[PDB]
Amino acid sequence: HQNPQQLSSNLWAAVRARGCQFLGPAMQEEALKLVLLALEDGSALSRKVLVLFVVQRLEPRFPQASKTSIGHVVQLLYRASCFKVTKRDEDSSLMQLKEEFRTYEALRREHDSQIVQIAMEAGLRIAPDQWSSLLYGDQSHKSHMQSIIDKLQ
RNA sequence: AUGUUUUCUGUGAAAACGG
């Protein structure tokens, strides 16, 4: 037994609870684009450079952006196993985008998918129509979301 | 409290500032 704003709040709560975050549809879109920009050529960056790199290009339009918040967003992708991490003896690990995820379509999918797996981990039944609200600020992506939900289940 | 930030090699940890 759960209402719309009961589910949203709980979703964002479980998300924050894993050191992840969603900055609203527009800002999250731009972030992910910058991650690609950074890593589509196969560049390998440490987590810190990566965050900065994004934070810097993003600050102009979204003055809220911080090493912290973007850090979270990166952690979301980290958890969704998009990065091909590479250890270094007592140094920052290096991070690359797995080949499969070097397109936006591909990345944004795996990103969305992860948010859902959290919802699932959290026992939260949300319908495509609402997902498309939550993640894109509109109803233009039910089909997309439905596909994500089905391809997990 | 709700948040916000900071550090870090994090399917994550540890803190600080609001009040």
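Quick note: numbers on chain A are straight from Swiss-Prot, i.e. 173-325, in order.
Each residue, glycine too, has its Cβ placed from N, Cα and C.
Taken straight from Swiss-Prot:
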- A:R188 to A: No effect on CDE RNA-binding (MUTAGEN)
- A:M199 to R: In sanroque; partial loss of ICOS regulation, no effect on localization to stress granules, no effect on RNA-binding (MUTAGEN)
- A:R219 to A: No effect on CDE RNA-binding (MUTAGEN)
- A:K220 to A: Strongly decreases CDE and ADE RNA-binding. Increases target-mRNA expression. Increases ICOS surface expression; when associated with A-239 and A-260 (MUTAGEN)
- A:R229 to A: No effect on CDE RNA-binding (MUTAGEN)
- A:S238 to A: Decreases CDE RNA-binding (MUTAGEN)
- A:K239 to A: Strongly decreases CDE and ADE RNA-binding. Increases target-mRNA expression. Abolishes CDE RNA-binding and highly increases target-mRNA expression; when associated with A-260. Increases target-mRNA expression. Increases ICOS surface expression; when associated with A-220 and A-260 (MUTAGEN)
- A:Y250 to A: Decreases CDE RNA-binding. Increases target-mRNA expression (MUTAGEN)
- A:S253 to A: Slightly decreases CDE and ADE RNA-binding (MUTAGEN)
- A:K259 to A: Strongly decreases CDE and ADE RNA-binding (MUTAGEN)
- A:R260 to A: Strongly decreases CDE and ADE RNA-binding. Increases target-mRNA expression. Abolishes CDE RNA-binding and highly increases target-mRNA expression; when associated with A-239. Increases target-mRNA expression. Increases ICOS surface expression; when associated with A-220 and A-239 (MUTAGEN)
- A:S264 to A: Decreases CDE RNA-binding (MUTAGEN)
- A:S265 to Y: Decreases CDE and ADE RNA-binding (MUTAGEN)
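Feature annotations (Swiss-Prot) mapped to structure.
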| residue | record | Cβ contacts under 8 Å, 6 or more apart |
| --- | --- | --- |
| A:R188 | mutagenesis position | A:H244 |
| A:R219 | mutagenesis position | A:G243, A:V246, A:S264, A:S265, A:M267 |
| A:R229 | mutagenesis position | A:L206, A:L209 |
| A:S238 | mutagenesis position | A:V227 |
| A:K239 | mutagenesis position | A:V223, A:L224, A:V227 |
| A:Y250 | mutagenesis position | none |
| A:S253 | mutagenesis position | A:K270 |
| A:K259 | mutagenesis position | A:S265 |
| A:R260 | mutagenesis position | A:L266 |
How many Å separate the Cα atoms of A:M199 (mutagenesis position) and A:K220 (mutagenesis position)?
-> 19
Under a three-state DSSP reduction, the secondary structure at A:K259 (mutagenesis position) is strand
Cβ neighbour count (within 10 Å, all chains shown) around A:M199 (mutagenesis position) | 18
What three-state class does DSSP give A:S238 (mutagenesis position)?
-> coil
For A:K220 (mutagenesis position), which residues in the same chain are close in space, meaning a Cβ under 8 Å from its Cβ, but six or more apart along the sequence?
-> A:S264
Count the Cβ atoms, other than its own, that fall within 10 Å of the Cβ of A:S264 (mutagenesis position), considering every protein chain shown.
-> 12
